[PDB]
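Take a look at the structure below.
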Amino acid sequence: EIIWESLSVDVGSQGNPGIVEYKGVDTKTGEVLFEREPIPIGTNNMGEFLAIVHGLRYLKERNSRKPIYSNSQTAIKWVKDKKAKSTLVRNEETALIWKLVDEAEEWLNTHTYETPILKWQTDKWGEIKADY
RNA sequence: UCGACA
DNA sequence: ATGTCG
Ligand SMILES: [Mg+2]
Ligand SMILES: [Mg+2]
């Protein structure tokens, strides 16, 4: 039940919170579609969030109806609810990560999309293809 | 309390 | 250990 005609996104971080990054790829070819420039500091869940919303953008501007695979239970939800509920403090250091996270919001609720966002069954299918 | 996904 | 959710 793996829909290979999809986009699988995942985040790679160093410490949580800390240096964060994500990337989307073709669930099958493993081809790297979009990659995020390593952010200074940010939580994992925010990483996931952005990873998804970015992929959401990527598709819409290519007119793709491919669903999205994320193993972030927290983000898949945040996104469904168009609301990132991150408890990370807002200070000049968590600037960029919060800047982005907000724009991802300003987008979610100012756009349309039927793009399915699906949970990747890591326990049954192994690490997601966009994994580091 | 724990459980779950990262 | 921390980030989040149920
Ligand atoms: Mg992940
Ligand atoms: Mg991973």
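In order, the residues displayed for chain A correspond to 62-193 in Swiss-Prot numbering, which applies throughout.
Determined via X-ray crystallography, 2.7 Å.
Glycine too: its Cβ is placed from the backbone N, Cα and C atoms.
Here's what Swiss-Prot has on this protein:
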- A:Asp71, A:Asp192: Mg(2+) 1 binding site (BINDING)
- A:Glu109 to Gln: Loss of activity (MUTAGEN)
- A:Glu188 to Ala: Strongly reduces activity (MUTAGEN)
- A:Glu188 to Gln: No effect (MUTAGEN)
- A:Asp192 to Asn: Strongly reduced activity with manganese. Loss of activity with magnesium (MUTAGEN)
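Cα-Cα distance from A:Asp71 (Mg(2+) 1 binding site) to A:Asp192 (mutagenesis position): 6 Å (rounded to the nearest whole number). The Cβ neighbour count for A:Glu188 (mutagenesis position), using a 10 Å radius over every protein chain in view, is 11. Here the Cβ of A:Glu109 (mutagenesis position) has 26 other Cβ atoms within 10 Å, regardless of which shown protein chain they belong to. Put plainly, the recorded positions A:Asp71, A:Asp192 were compared by Cβ crowding within 10 Å, and the winner is A:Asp71. Taking A:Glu109, A:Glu188, A:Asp192 as the candidate mutagenesis positions, the subset whose CB lies under 6 angstroms from any atom of ligand 1 consists of A:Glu109. Cα of A:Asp192 (mutagenesis position) to Cα of A:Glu109 (mutagenesis position): a span of 12 Å.
For the recorded site, A:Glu109 (mutagenesis position), the DSSP three-state label reads helix.
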